[PDB]
Amino acid sequence: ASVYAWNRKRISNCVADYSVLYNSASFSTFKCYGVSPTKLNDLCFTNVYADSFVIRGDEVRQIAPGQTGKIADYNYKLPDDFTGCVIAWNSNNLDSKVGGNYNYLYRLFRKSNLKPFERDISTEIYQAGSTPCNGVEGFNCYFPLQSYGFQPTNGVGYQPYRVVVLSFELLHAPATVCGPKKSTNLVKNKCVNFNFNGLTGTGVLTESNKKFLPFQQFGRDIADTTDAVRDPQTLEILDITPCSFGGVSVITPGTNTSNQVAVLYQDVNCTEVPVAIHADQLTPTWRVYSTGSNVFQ
Amino acid sequence: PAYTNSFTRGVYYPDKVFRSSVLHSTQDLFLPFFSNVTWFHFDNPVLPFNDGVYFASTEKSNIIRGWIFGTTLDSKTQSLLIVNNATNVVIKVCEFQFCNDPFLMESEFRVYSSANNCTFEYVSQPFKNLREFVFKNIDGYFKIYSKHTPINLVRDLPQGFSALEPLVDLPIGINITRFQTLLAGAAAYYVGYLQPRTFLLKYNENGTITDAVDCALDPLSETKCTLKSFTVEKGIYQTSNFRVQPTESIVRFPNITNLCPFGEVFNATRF
Amino acid sequence: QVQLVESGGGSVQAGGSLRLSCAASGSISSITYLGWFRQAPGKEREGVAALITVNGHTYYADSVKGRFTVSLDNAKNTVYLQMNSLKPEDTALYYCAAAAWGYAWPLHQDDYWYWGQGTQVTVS
Amino acid sequence: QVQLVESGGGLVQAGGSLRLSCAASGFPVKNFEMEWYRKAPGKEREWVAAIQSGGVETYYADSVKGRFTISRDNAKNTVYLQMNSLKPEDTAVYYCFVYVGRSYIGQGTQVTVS
Amino acid sequence: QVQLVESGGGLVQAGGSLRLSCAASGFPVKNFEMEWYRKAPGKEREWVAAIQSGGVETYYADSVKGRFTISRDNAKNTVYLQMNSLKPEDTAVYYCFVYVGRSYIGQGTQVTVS
Ligand SMILES: *[C@@H]1O[C@H](CO)[C@@H](O)[C@H](O)[C@H]1NC(C)=O
Ligand SMILES: *[C@@H]1O[C@H](CO)[C@@H](O)[C@H](O)[C@H]1NC(C)=O
Ligand SMILES: *[C@@H]1O[C@H](CO)[C@@H](O)[C@H](O)[C@H]1NC(C)=O
Ligand SMILES: *[C@@H]1O[C@H](CO)[C@@H](O)[C@H](O)[C@H]1NC(C)=O
Ligand SMILES: *[C@@H]1O[C@H](CO)[C@@H](O)[C@H](O)[C@H]1NC(C)=O
Ligand SMILES: *[C@@H]1O[C@H](CO)[C@@H](O)[C@H](O)[C@H]1NC(C)=O
């Protein structure tokens, strides 16, 4: 797009990852105002309108809140307390033809200052004196649409810095385009709290035996409790099981008869019981009643 | 004219929840059992929406194309458009000027001439064929259920039990009163209207509904809904209650009739 | 909220090597970019070295290209500037800086930085 | 969700006139009391003007009574501040202030009088 | 406040030499980047040469590499441009440029090779 015709384009109802922006190693003036660039992918905002121009690299640092200049006065202005990212990188290899890349004209002159976030287009010429121009170009006509000279012999400050503005405004609208959500791997046969794509709960992630039709995402059973789910990256059916729990039965024969105890663990497969009770937290007297030389089922 | 009834056809899953081998009682906008649906053919009438549309159609070739939705279908209210053709489907809402006679040798297009103020557009991928749909719009969300099944008879709707599975939920968010079915040979299409009813669903081992009863059709299905069973044993059962409603709501008050002297302070020659 | 302590300076002969260090304390996880500044006598403060903490990507100026090396140690939260094959034109005050709003190449003084105290490096 | 943004600043001379704005999002302005503060360089942050949440009463600071004008627009969700009879003692960055649960401060706009 | 004027123009033959000057005021030349442009009759305005603000890198256009030499004088606030191996394609009206807030364009000077 041009700076006279950077459209306020609506890209909506999709996702755009931003982690691929950092690692490709060509950014020049990648600047995120308001929100941190590290926390851009996980948390988003609404009003994700997008802008684009190949601005010249001499005054990219003039694009700042509370900073005017030439680009911020006659080309494009940030408002104060701006949330969003201005992302500049090198554009020497492709937007630079022989004899000067005269494909992007630019508005050099304007009668007043720009309001921020305004796309400026004009056909008429600048007025500076009292004598009006009669169509034929004269001494005070001052044609604003000059040309950026983008030659391959230009340096890194003279070659264009390709800016894109992922501006984040705040209006009463639903959010459309956000960054990606990071996911961990999946474990099996352990009592784990799980964060799926919409449902969360506590249980044991087990390998399944049934299968679904291709339009169920999850499933429940008698009396409305979730028992099955499918992962969204590999698409395999998975049944869940409730976690280990229950009671400890400890033999006492009465105070006057004896003192020592034996220990029974009801409704538990007792191979994971020092993970179950806090034997590493309690006394060493409690430590010898999570195991022993004799094991009976 | 041309009214035919439904022999327990058009029961959909109310959600994506899989339930296996359990009897479940739901409450959503369903179709009542044994209700009249119309039959049309040449003919392209406009029909009201009326809180849910159940649709069925039997075809040999694709004579029916799609449907046009909206309130006024003129150049002051936005109207929805679905047109199906050869290699894609087209879903869009714009400001439409629909023709007085909308119709569509291999190609014809004279349904609208209006290309201003578009807001949304969406592209997806598409007697022998029986297509059954549900056209509903709840809280700005347009839900489509579908089932393709073969039917080979040219008289009426066949019987049998089959389910309807949801495909597209789309944030449209405009209001709908009428809709108009679009065509290009003659074909048939059935249109019914939904009603807020309470149903009881029987699930199999794989979670598809094999049979269902409606809880206001006859007292035996009322008994089946209250007992949560599909075979009801020999006995006497209590289902609900009833109360006679008041009719006139009469007003009695005494003889007011005391006659304050306001006539002298409303009719005198000197106050 | 971000504090930098710079050490490792000193005097060296022409053709020697030095290894500066800049130790960070405070909001470590907010730091996204570390740059090395240089203020020559009789010149403005310029930019020499660059390092992105997220990526490990490095950028170097043309006057230090092929001779200067920047390295990051996240265990000690200390960035390093390995300056090998030194010449007496590099006799200047060297400053380490921290950024938290992103990375910008080349370095400029007018942005928001967390400044160090600076050490003296003399090559003769 | 709540954010104040400020515009309308510029360079004026002694006795000039200007009009700022404080566009707000995420909350209606018929329910919260509104303020403005300013930061001169070398001086502390001092309160300028206030209108209450009902929109009935107006208040100002001691040196700016009779010369500054505060106005509110509930339709556009924007609060404006009017400059009359500007002196170079008011060379400051003007921040608009509101208490919506917790107080939020905008980045402000530089207004210089010279 | 800031003004550019170009002088030192003239008419030379094929193979002649010339040296122009661009007098500057209101700004120092050690802090901003300047550019040279020219306007041939019947052709659009084309960038000739430039010096950066640091004074380290010198740049020229593609058609004038190896023949032009640009230089600056920081004390006299004047930036010069030396012409060598002149062709009749370089018949143009030369302007010097600077971008300090507003772009400043001089009145131009005449360079004619015939
Ligand atoms: C403990 O008391 C019970 C009943 O009082 C008695 O049967 C038992 O023998 C006693 N044991 C001892 C060791 O005294
Ligand atoms: C208990 O767990 C062990 C460990 O795999 C297994 O071999 C055993 O069959 C389990 N017993 C019961 C009763 O679940
Ligand atoms: C359906 O229509 C027919 C004829 O119009 C009528 O006899 C029949 O009673 C209707 N069905 C119901 C359930 O009322
Ligand atoms: C387009 O539709 C919107 C919907 O509210 C309306 O506000 C606007 O005036 C319309 N514009 C034109 C040109 O019809
Ligand atoms: C549709 O019409 C009703 C009745 O006038 C109105 O309440 C509703 O807001 C309208 N919906 C839209 C989306 O305009
Ligand atoms: C006053 O007299 C007139 C004519 O006799 C009558 O129509 C009117 O009802 C009287 N006013 C009242 C309050 O009765």
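Here chain A follows Swiss-Prot, giving residues 348-644 in order.
The backbone N, Cα and C atoms fix where each Cβ goes, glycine too.
Swiss-Prot gives this note for the natural variant A:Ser373 to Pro: In strain: Omicron/BA.1, Omicron/BA.2, Omicron/BA.2.12.1, Omicron/BA.2.75, Omicron/BA.4, Omicron/BA.5, Omicron/BQ.1.1, Omicron/XBB.1.5, Omicron/EG.5.1. The number of other CB atoms found within 10 A of the CB of A:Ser373 (variant position), across every protein chain shown, is 13.
Quoted from Swiss-Prot, the note attached to the natural variant A:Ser375 to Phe states: In strain: Omicron/BA.1, Omicron/BA.2, Omicron/BA.2.12.1, Omicron/BA.2.75, Omicron/BA.4, Omicron/BA.5, Omicron/BQ.1.1, Omicron/XBB.1.5, Omicron/EG.5.1. If you draw a 10 Å sphere around the CB of A:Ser375 (variant position), it holds 23 other CB atoms from the protein chains shown.
Under its natural variant entries, Swiss-Prot includes A:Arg408 to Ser with the note: In strain: Omicron/BA.2, Omicron/BA.2.12.1, Omicron/BA.2.75, Omicron/BA.4, Omicron/BA.5, Omicron/BQ.1.1, Omicron/XBB.1.5, Omicron/EG.5.1. Annotation note: A:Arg408 (variant position) sits in a coil segment as assigned by DSSP.
Taking Cβ-Cβ distances under 8 Å and a sequence separation of 6 or more, the neighbours of A:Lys417 (variant position) in its chain are A:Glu406, A:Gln409. In this structure, A:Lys417 (variant position) belongs to neither helix nor strand by DSSP; it is coil. Under the heading of natural variants, Swiss-Prot lists A:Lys417 to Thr and annotates it as follows: In strain: Gamma/P.1.
Close to A:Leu452 (mutagenesis position) in the fold, though at least 6 residues off in sequence, lie A:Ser349, A:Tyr351, A:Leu492, A:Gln493, A:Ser494, A:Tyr495, each with a CB less than 8 Å from its CB. DSSP gives A:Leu452 (mutagenesis position) a strand state. Looking at Swiss-Prot, you'll find the mutagenesis A:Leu452 to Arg noted as follows: Increased resistance to neutralizing antibodies. Decreases HLA binding to NF9 epitope. Increased binding affinity to human ACE2.
Under its natural variant annotations, Swiss-Prot gives A:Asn460 to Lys the following note: In strain: Omicron/BA.2.75, Omicron/BQ.1.1, Omicron/XBB.1.5, Omicron/EG.5.1. According to DSSP, A:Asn460 (variant position) sits in a coil region rather than a helix or strand. Over all protein chains present, the Cβ of A:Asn460 (variant position) has 12 other Cβ atoms lying within 10 Å.
A:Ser477 (variant position) carries neither a helix nor a strand DSSP state and counts as coil. Around A:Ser477 (variant position), there are no C-beta neighbours below 8 angstroms that are at least 6 residues distant in the chain. Here Swiss-Prot describes A:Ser477 to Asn as a natural variant; the accompanying note says: In strain: 20A.EU2, Iota/B.1.526, Omicron/BA.1, Omicron/BA.2, Omicron/BA.2.12.1, Omicron/BA.2.75, Omicron/BA.4, Omicron/BA.5, Omicron/BQ.1.1, Omicron/XBB.1.5, Omicron/EG.5.1.
Quoted from Swiss-Prot, the note on the mutagenesis of A:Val483 to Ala is: Increased resistance to neutralizing antibodies. When secondary structure is read from DSSP and collapsed to three states, A:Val483 (mutagenesis position) falls in the strand class. Under 8 Å, Cβ to Cβ, and six or more positions away along its own chain, A:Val483 (mutagenesis position) finds no residue.
Under the heading of natural variants, Swiss-Prot lists A:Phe486 to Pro and annotates it as follows: In strain: Omicron/XBB.1.5, Omicron/EG.5.1. All protein chains considered, the CB of A:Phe486 (variant position) has 9 other CB atoms within 10 Å.
Following the DSSP three-state reduction, the secondary structure of A:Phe490 (mutagenesis position) is coil. Among the sequence features in Swiss-Prot, the mutagenesis site A:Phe490 to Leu is noted as follows: Increased resistance to neutralizing antibodies and human covalescent sera neutralization.
All protein chains included, A:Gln493 (variant position) registers 18 other Cβ atoms within 10 Å of its own Cβ. For A:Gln493 to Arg, Swiss-Prot lists a natural variant annotated as follows: In strain: Omicron/BA.1, Omicron/BA.2, Omicron/BA.2.12.1.
For the mutagenesis of A:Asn501 to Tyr, Swiss-Prot gives this note: Increased binding affinity to human ACE2. The structure shown keeps the original residue. Within 10 Å of the C-beta atom of A:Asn501 (mutagenesis position) sit 22 other C-beta atoms, taking all shown protein chains into account.
A:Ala570 (variant position) carries neither a helix nor a strand DSSP state and counts as coil. Among the sequence features in Swiss-Prot, the natural variant A:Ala570 to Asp is noted as follows: In strain: Alpha/B.1.1.7.
Under the heading of natural variants, Swiss-Prot lists A:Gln613 to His and annotates it as follows: In strain: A23.1. Residue environment of A:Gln613 (variant position) contains 9 other Cβ atoms, counted within 10 Å of its Cβ in all protein chains. Secondary structure at A:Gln613 (variant position), as computed by DSSP, is coil.
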*So which of the variant positions A:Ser375, A:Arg408, A:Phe486, A:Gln613 end up next to chain C, with Cβ to Cβ under 8 Å?*
A:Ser375, A:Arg408
*Nearest to A:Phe486 (variant position) by Cα distance: which of the variant positions A:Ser373, A:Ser375, A:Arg408, A:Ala570 is it?*
A:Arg408
_Suppose we draw a 10 Å sphere around the Cβ of A:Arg408 (variant position). How many other Cβ atoms does it contain, all chains included?_
18
*Candidate variant positions A:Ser373, A:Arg408, A:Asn460, pick with smallest Cα gap to A:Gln613 (variant position)*: A:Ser373
_Tell me the Cα distance separating A:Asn460 (variant position) from A:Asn501 (mutagenesis position), rounded to the nearest angstrom._
30
*Which listed residue (A:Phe490, A:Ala570) has most other Cβ within 10 Å, given these are recorded positions*: A:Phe490
_Using Cβ atoms only, which of the recorded positions A:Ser375, A:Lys417, A:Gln493, A:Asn501 are under 8 Å from chain E?_
A:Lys417, A:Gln493, A:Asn501
